Amino acid sequence: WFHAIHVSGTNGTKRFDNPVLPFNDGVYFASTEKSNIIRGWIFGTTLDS
Amino acid sequence: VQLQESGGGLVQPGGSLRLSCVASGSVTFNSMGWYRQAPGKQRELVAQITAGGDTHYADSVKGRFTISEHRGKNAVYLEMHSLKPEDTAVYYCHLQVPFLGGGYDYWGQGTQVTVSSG
Ligand SMILES: *[C@@H]1O[C@H](CO)[C@@H](O)[C@H](O)[C@H]1NC(C)=O
């Protein structure tokens, strides 16, 4: 489970949660949202030039 | 792949073709539309039909073009009239299948309709 804007502090923290996850034999991605914050994905091996 | 698109044929000026963006099955979309594209020219909008029923027309197409949806056969129907040679183009069927909030139209599979007297 990945909460997008993790609010660690009670007053509020405003940091994203987008770890570089592995891609082994395919993945199943499900998103629950209400204001279209999920915008896509990037795929590759080293994610560089 | 999924959606498969075809229809139409070569005609002469003054004729009318009832082309359809014939689908392959029941589909979900919010604003179905049809494009054109001539060689050396960019794609230009022709008509727009939404789920609600809004019908958007380009400047060069009012007074001659009608759009009707057939939910029984799940296909919109694209009927031209008062055809002129300027309408010859690589006709496209951009779709409104939702994708990350809408997108990924299927206009790549187009139809070839040429309007000419010869
Ligand atoms: C489709 O196939 C038929 C029969 O082979 C042919 O007459 C026609 O020109 C082809 N193209 C279109 C756009 O119908």
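Using the numbering of Swiss-Prot, the residues shown for chain A are 64-112, in order.
Method on record in the header is electron microscopy, 2.8 Å.
Each residue, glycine too, has its Cβ placed from N, Cα and C.
Here Swiss-Prot describes A:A67 to V as a natural variant; the accompanying note says: In strain: Eta/B.1.525, Omicron/BA.1. In three-state terms derived from DSSP, A:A67 (variant position) belongs to neither a helical nor a strand segment and is classed as coil. If you draw a 10 Å sphere around the CB of A:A67 (variant position), it holds 11 other CB atoms from the protein chains shown.
In Swiss-Prot, a natural variant is listed as A:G75 to V, annotated with the note In strain: Lambda/C.37. Take the CB of A:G75 (variant position) and look out to 10 A: across all protein chains shown you find 8 other CB atoms. Look at A:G75 (variant position): DSSP puts it in coil.
Here Swiss-Prot notes a natural variant, A:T76 to I, with the remark: In strain: Lambda/C.37. With a cut-off of 8 Å between CB atoms and residues at least 6 apart in sequence, the same chain places A:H69, A:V70 near A:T76 (variant position), listed in sequence order.
In the three-state DSSP classification, A:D80 (variant position) falls within coil. Among the sequence features in Swiss-Prot, the natural variant A:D80 to A is noted as follows: In strain: Beta/B.1.351.
In the shown protein chains, 8 other C-beta atoms lie within 10 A of the C-beta of A:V83 (variant position). Among the natural variants in Swiss-Prot is A:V83 to A, noted as: In strain: Omicron/XBB.1.5, Omicron/EG.5.1.
Swiss-Prot gives this note for the natural variant A:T95 to I: In strain: Iota/B.1.526, Mu/B.1.621, B.1.1.318, Omicron/BA.1. Take the CB of A:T95 (variant position) and look out to 10 A: across all protein chains shown you find 5 other CB atoms. A:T95 (variant position) falls outside any helix or strand according to DSSP and counts as coil.
Among the sequence features in Swiss-Prot, the natural variant A:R102 to I is noted as follows: In strain: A23.1. Around A:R102 (variant position), there are no C-beta neighbours below 8 angstroms that are at least 6 residues distant in the chain.
Nearest to A:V83 (variant position) in space, judged by Cα atoms and limited to the variant positions A:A67, A:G75, A:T95, is A:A67. Applying an under-8 Å Cβ distance to chain B, the variant positions A:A67, A:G75, A:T76, A:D80, A:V83 reduce to an empty list. Distances between the Cα of A:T95 (variant position) and those of the variant positions A:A67, A:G75, A:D80 are shortest for A:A67. Mapped onto three states, the DSSP output places A:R102 (variant position) in coil.
The Cβ neighbour count for A:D80 (variant position), using a 10 Å radius over every protein chain in view, is 10.
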